[PDB]
Amino acid sequence: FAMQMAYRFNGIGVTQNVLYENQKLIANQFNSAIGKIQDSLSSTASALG
Amino acid sequence: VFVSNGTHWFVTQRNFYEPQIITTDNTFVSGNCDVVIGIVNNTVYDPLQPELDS
């Protein structure tokens, strides 16, 4: 999966070293952002409007 | 992308297996070994050295 995300970065013109040299930080930003989805969906009924 | 048959390391196109001997033409440098999760110790061939030795 890290090698997939390195292609996902390569596909937006951000070179692969920007992924692996930040991998834990990118994983934590994804995990934290996923955490905010639960709170966003749990807190308000308006999101599924 | 990097691959091995099991004994040697090659770089290949993503969508058709074409193993090339790994060199500084196929590959770009970044940083040092410590930062990359899952990096492997290997040899990269330098195409200039035989040309300087000759």
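Note that chain B is numbered according to Swiss-Prot, with residues 1094-1147 shown in order.
Per the header of the entry, the method used was electron microscopy, 3.3 Å.
From the backbone N, Cα and C atoms, a Cβ is placed for every residue, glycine too.
One natural variant named in Swiss-Prot is B:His1101 to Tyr, and its note says In strain: Theta/P.3. For the recorded site, B:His1101 (variant position), the DSSP three-state label reads coil. Sequence-distant neighbours of B:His1101 (variant position): no residue of the same chain at least 6 apart has a C-beta under 8 Å from its C-beta.
For B:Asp1118 (variant position), the count of additional Cβ atoms within 10 Å of its Cβ stands at 11 [all protein chains shown]. Annotation of the natural variant B:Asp1118 to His in Swiss-Prot: In strain: Alpha/B.1.1.7.
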Give the three-state DSSP assignment (helix, strand or coil) for B:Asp1118 (variant position).
coil
